[PDB]
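K.L.:
The following block contains the structure, expressed as structure tokens.
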Amino acid sequence: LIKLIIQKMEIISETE
Amino acid sequence: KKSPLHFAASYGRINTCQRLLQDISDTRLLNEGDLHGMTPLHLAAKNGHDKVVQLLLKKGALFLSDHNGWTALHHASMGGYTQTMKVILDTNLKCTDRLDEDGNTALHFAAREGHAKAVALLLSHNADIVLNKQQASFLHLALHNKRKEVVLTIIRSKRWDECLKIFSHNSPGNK
């Protein structure tokens, strides 16, 4: 379930 | 833009990998290296994301090697993920019998970590059983780690007699 969270998580203003 | 592709392939973000791989012009970013010399193919195979590695094979990627001689199939067998393993095997067959810097094949790692279905998958295909740098077969490397289930599924196989034939008379360890 935790790997599914990271797969579907929304990352804005933390990329690159 | 290499680090966003490495992060998106290392965690199974398929839509971010589709958006990064829309420009099909430059493939130097697709097969680029890492600090430890891993392609995004290697990162997608290490964590066991079958659709990401299927997408990277559909867009065209090269089975490069790690700094320690590993391949994507070596990482998929170190982890024990049968899906990425099945995808890599269904594309090519000339990548199965492949050696690292220490002489281990993918079947050596899949038997060392004790993954029964990975050993059965590489064993249903032609595995090309070979010794180690220290003259250890995969069955030796499974027996020294007390992995009951993988040696039991080697016994239940059809290749068992062949698996019994190979060893070293001179080697004092794998007696």
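Quick note: numbers on chain B are straight from Swiss-Prot, i.e. 446-620, in order.
Cβ coordinates come from backbone N, Cα and C, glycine included.
For the mutagenesis of B:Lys620 to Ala, Swiss-Prot gives this note: Important decrease in electrophile-evoked response. The structure shown keeps the original residue.
Mind mapping these onto the model and telling me what they sit next to?
P.N.:
Classification of B:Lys620 (mutagenesis position) by DSSP places it in coil, neither helical nor stranded.
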K.L.:
Count the other Cβ atoms sitting within 10 Å of the Cβ of B:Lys620 (mutagenesis position), across every protein chain shown.
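P.N.:
By my count, 8.
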